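Novice: After the structure tokens below, expect a handful of questions from me.
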Amino acid sequence: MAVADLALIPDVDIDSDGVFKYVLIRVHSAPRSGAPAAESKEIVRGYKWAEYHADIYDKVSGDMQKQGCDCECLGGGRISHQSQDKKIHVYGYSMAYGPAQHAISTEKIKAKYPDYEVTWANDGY
């Protein structure tokens, strides 16, 4: 057996084919209840099957807790690819958890290159 680590956790995984909802979840160091520290990091999730931010929070916290972690949605919002430019955008707020720090989402997604480039606004729905 080996312990996973916060760096090995998939950092971003999102759909890219229209308009769908997303969540930003913090993850604490507890893989297999044997991780060497109590550091934390955030992960970015959002998919067309999660018609509500609670669906991704529950699903993803299930996967993280199976690894061994403990987690919390900091907030959520909506993600929208817009026809006029390839770029995706991150905006709105979770009706259940309030606005995420969408600045994290843009930093994360731009680093991870799941599509091309992204932006945010602290507004919208």
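Cβ coordinates come from backbone N, Cα and C, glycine included.
Quick paste from Swiss-Prot:
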- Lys21 to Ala: Decreased affinity for substrate and strongly reduced catalytic activity (MUTAGEN)
- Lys21, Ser94, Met95, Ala96: substrate binding site (BINDING)
- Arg45 to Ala: Slightly decreased affinity for substrate, but no effect on catalytic activity (MUTAGEN)
- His53 to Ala: Loss of activity (MUTAGEN)
- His53: active site, proton acceptor (ACT_SITE)
- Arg78 to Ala: Decreased affinity for substrate and reduced catalytic activity (MUTAGEN)
- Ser94 to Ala: Decreased affinity for substrate and strongly reduced catalytic activity (MUTAGEN)
- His102 to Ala: Decreased affinity for substrate and slightly reduced catalytic activity (MUTAGEN)
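A description of the local structural setting of each listed feature is requested, covering burial, neighbours and distances.
Specialist: Taking all protein chains in view, 23 other C-beta atoms sit within 10 angstroms of the C-beta of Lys21 (mutagenesis position).
According to DSSP, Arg45 (mutagenesis position) sits within a strand segment.
Around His53 (mutagenesis position), taking its Cβ as the centre, 28 other Cβ atoms fall within 10 Å, counting all chains.
In the three-state DSSP classification, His53 (mutagenesis position) falls within a helix.
Neighbour density for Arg78 (mutagenesis position): within 10 A of its CB lie 19 other CB atoms from the protein chains shown.
DSSP assigns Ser94 (mutagenesis position) to a strand in the three-state reduction.
Sequence-distant contacts of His102 (mutagenesis position), defined by Cβ-Cβ distance under 8 angstroms and a gap of at least six in the same chain, are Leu24, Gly77, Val90, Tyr91, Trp120, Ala121, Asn122.
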Novice: For the substrate site (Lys21, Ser94, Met95, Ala96), what does the 8 A shell look like? I mean other same-chain residues with CB within 8 A of the CB centroid.
Specialist: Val23, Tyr52, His53, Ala54, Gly76, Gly77, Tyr93, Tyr97
Novice: Using all protein chains in view, find how many other C-beta atoms are within 10 Å of the C-beta of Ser94 (mutagenesis position).
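Specialist: Its Cβ has 23 other Cβ atoms within 10 Å.
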Novice: Between all pairs in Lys21, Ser94, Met95, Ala96 (listed as substrate binders), what's the biggest Cα distance, rounded to the nearest Å?
Specialist: 12
Novice: Check each residue in the chain of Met95 (substrate binding site) that is at least six apart in sequence and keep those whose C-beta is under 8 Å from its C-beta; list them in sequence order.
Specialist: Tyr52, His53
Novice: Near the Cβ of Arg45 (mutagenesis position), how many other Cβ atoms are there if near means within 10 Å?
Specialist: 24
